[PDB]
Amino acid sequence: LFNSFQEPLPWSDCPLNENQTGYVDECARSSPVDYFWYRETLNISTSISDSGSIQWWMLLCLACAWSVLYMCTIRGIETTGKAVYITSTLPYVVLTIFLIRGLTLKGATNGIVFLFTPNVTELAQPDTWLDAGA
Amino acid sequence: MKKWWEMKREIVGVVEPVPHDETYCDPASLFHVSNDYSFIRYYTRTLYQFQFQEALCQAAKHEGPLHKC
Amino acid sequence: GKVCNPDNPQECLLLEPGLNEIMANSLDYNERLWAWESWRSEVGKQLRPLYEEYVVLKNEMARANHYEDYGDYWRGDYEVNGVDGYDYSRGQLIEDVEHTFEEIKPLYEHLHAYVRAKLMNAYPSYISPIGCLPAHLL
Amino acid sequence: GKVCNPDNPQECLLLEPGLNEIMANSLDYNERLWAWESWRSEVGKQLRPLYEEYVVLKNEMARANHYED
Amino acid sequence: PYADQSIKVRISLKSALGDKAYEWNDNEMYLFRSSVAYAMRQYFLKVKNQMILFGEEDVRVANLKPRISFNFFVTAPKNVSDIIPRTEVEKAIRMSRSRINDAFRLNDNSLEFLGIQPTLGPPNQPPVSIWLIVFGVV
Amino acid sequence: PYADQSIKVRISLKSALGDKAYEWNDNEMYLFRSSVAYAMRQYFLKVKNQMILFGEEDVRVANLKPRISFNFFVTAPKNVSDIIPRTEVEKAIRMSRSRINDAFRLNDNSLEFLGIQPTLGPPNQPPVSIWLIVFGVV
Amino acid sequence: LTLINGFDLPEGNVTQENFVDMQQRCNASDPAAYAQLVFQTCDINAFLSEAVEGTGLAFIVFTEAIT
Ligand SMILES: *[C@@H]1O[C@H](CO)[C@@H](O[C@@H]2O[C@H](CO)[C@@H](O)[C@H](O)[C@H]2NC(C)=O)[C@H](O)[C@H]1NC(C)=O
Ligand SMILES: *[C@@H]1O[C@H](CO)[C@@H](O[C@@H]2O[C@H](CO)[C@@H](O)[C@H](O)[C@H]2NC(C)=O)[C@H](O)[C@H]1NC(C)=O
Ligand SMILES: *[C@@H]1O[C@H](CO)[C@@H](O)[C@H](O)[C@H]1NC(C)=O
Ligand SMILES: *[C@@H]1O[C@H](CO)[C@@H](O)[C@H](O)[C@H]1NC(C)=O
Ligand SMILES: *[C@@H]1O[C@H](CO)[C@@H](O)[C@H](O)[C@H]1NC(C)=O
Ligand SMILES: *[C@@H]1O[C@H](CO)[C@@H](O)[C@H](O)[C@H]1NC(C)=O
């Protein structure tokens, strides 16, 4: 949410390396959004056995999230009951706007059918029923 | 000219040193082409010339190669 | 028609003397290329619009004589009609020409390959040993 | 130096005979204009780079003789 | 003999213009040749400080096709044997490319030159790193 | 003798480009002359259905000045006495003006032609007359 | 683009409807130059099956569609 508010969105184009003529190889062989997600935000490593620094630029966001949460629930009821009016209402408007914007794209009504064409050979696996229950 | 320089590369084995568009006429710059003469006589003349030569030493009972007849 | 130097435009060369002897004697790649390309661009360019008309007129002159075109008119010299086995039709000459020429190609390819290998010692760095021969060096 | 027709480029005209007598006798506006402009563009263009040098050299030849130019 | 100093050009009208695309007749090859000659004129005046009068008859063109792709090379003004080495044509064009693109309304993906690729611009956007400002802001 | 078929041209770089303005040397007069020759070539192929090979040596230029204003006129390809009547040059340019403006990045106020003025476009904006819709809306 | 760059076909002649026909023609014309080309085999209703990893949907597809 903070990396918005700029017209050339940071996840729109790749950065250039030291030699400012060719793209970074990680961003070249893949999409720029995958690069901004896996390298500029997370800086993800190669295995679960490779832990690294604490990566300050995530501590600020974590502290902001927890501070806002603590602000809203300072007293349980009588304080969350005043924020719920907006918090549980704004989504049902933004989502209607996004539904109207989505159902008029190119692949709409062509990607929805993939959601509603079941295959009767998948219903007999225990995994699907367990996941449905969970 | 496109066909001219296509056939030259394929039959004769000769390539031009600068490209030539359709405002040229390279064959027309030859004496026989631009003076309306038939050009095939120089082909068939070459083959008759050796048919006669070869069928004439065999009358003279030649011995060795043809070119010493 | 005549051709003249780019440096001293006041000396022009005819073809029968002057432009022939360059192509026949010189060994200078650049002078041969100049003569070759210049004779075609100075005099070939003039003849094209006339040749396009000569073709059209000659074709009518032949079709009005019960021939197909001027080509089939020219091949009329080799034709024989009704003498029992010595007949020879104007359309056979093309088969004979194209069928005798395919037996020469083996010898001409070796003769052509041998000359190429010997020009590469006269104009090195101008002839590739797997290509054709430039037209102005012949 | 010589000048030749745009139509029939194989007849070229010198100046002393040929180009003088056009300008001296003809009454055809277009033929006079052709001769006039052509003699200057065909032969005036050649002389300009030489004249620019002749000037420079002659000026030194004079200044080395206690003249101004 | 001229195919190692040639440059390949590929043009894709109906992509860039989409429609409105003019038709590529010969009066477009004329404009293209004279624009390349202009580029060469500029390169030899702001690099080598000479003054050479290239014309549109010094740009030779070969292998025209429907894809609108061809080959070209450049010679000295009146010296047919003097081919400007390809590496200098690749610099003249790198210099005047933004101006050649405009004469045709193409945009560097529809006027590929096949051997000279675009480079110009680094991402020097943020002096502030807006995100931490938003951070503090809230 | 040639001043009644001439057209006046006036160019104002530092206005349109503001800065970034290139300098107007002779390699710009060359490009301008050849672009005018291209315009004439097109006019005589989509109106009169002829095919005339105008070159950049058929555009004559006079009275160059610092304001960057000059005069020009056009002649037949190799016939110095044949001046294309000015009223046809005024049509060739009206036709290819949008394309001549681009080669230089000028915009029809910085490339005035002094006798041919721009016209193209009527105001066919509203199919609804938005104001009464807003009226009803409230 | 690869096909029309190979044989130098007109720009507006090779489209989605008559792609296979032009491919067949260009092979049967010059087998050598066609065989050395590289193609991509990919169809609709097959990119929908690209599995999105955990917590990698709201950040990979929605930002890519919003841009
Ligand atoms: C045309 O250009 C060629 C270069 O391609 C010039 O040929 C050079 O000539 C000089 C002296 O005549 C030689 O020293 C060079 O070796 C030649 N060049 C090469 C590449 O070998 C030729 O002189 C030019 N012609 C004119 C009239 O200027
Ligand atoms: C050059 O153009 C002029 C026109 O300006 C041509 O002059 C015309 O010539 C014909 C016959 O020669 C006359 O009937 C016309 O009256 C002439 N024009 C004018 C305006 O009087 C001249 O023929 C052209 N030259 C060439 C070689 O084509
Ligand atoms: C950038 O340029 C330098 C030469 O200055 C070169 O050594 C380096 O390989 C280039 N970088 C890349 C990624 O090609
Ligand atoms: C990303 O991680 C690597 C290794 O963990 C580190 O070297 C690099 O500095 C990190 N990125 C930034 C912007 O600090
Ligand atoms: C593509 O080009 C061929 C070449 O002859 C032509 O026959 C065909 O009609 C063209 N395609 C279309 C859709 O016009
Ligand atoms: C191309 O044509 C040849 C000709 O026989 C054929 O054998 C081959 O299978 C064809 N391949 C493709 C990919 O079209």
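Here chain C follows Swiss-Prot for its numbers: 130-267, in order, are the residues you see.
How was it done? The header gives electron microscopy, 3.2 Å.
For all residues, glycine too, the Cβ spot is worked out from N, Cα and C.
One mutagenesis experiment named in Swiss-Prot is C:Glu160 to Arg, and its note says No effect on interaction with SARS-CoV spike glycoprotein. The annotation that Swiss-Prot gives for the mutagenesis experiment C:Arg192 to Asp reads: No effect on interaction with SARS-CoV spike glycoprotein. According to Swiss-Prot, the mutagenesis experiment C:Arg219 to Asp carries this note: No effect on interaction with SARS-CoV spike glycoprotein.
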How many whole Å apart are the CA atoms of C:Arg192 (mutagenesis position) and C:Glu160 (mutagenesis position)? 46
Calculate the distance in Å between the alpha carbons (Cα) of C:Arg219 (mutagenesis position) and C:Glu160 (mutagenesis position), and round it to a whole number. 44
Most Cβ neighbours inside 10 Å, all chains, among the mutagenesis positions C:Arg192, C:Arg219: C:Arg219
Cβ neighbours of C:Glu160 (mutagenesis position) where a neighbour is any other Cβ within 10 Å: 14
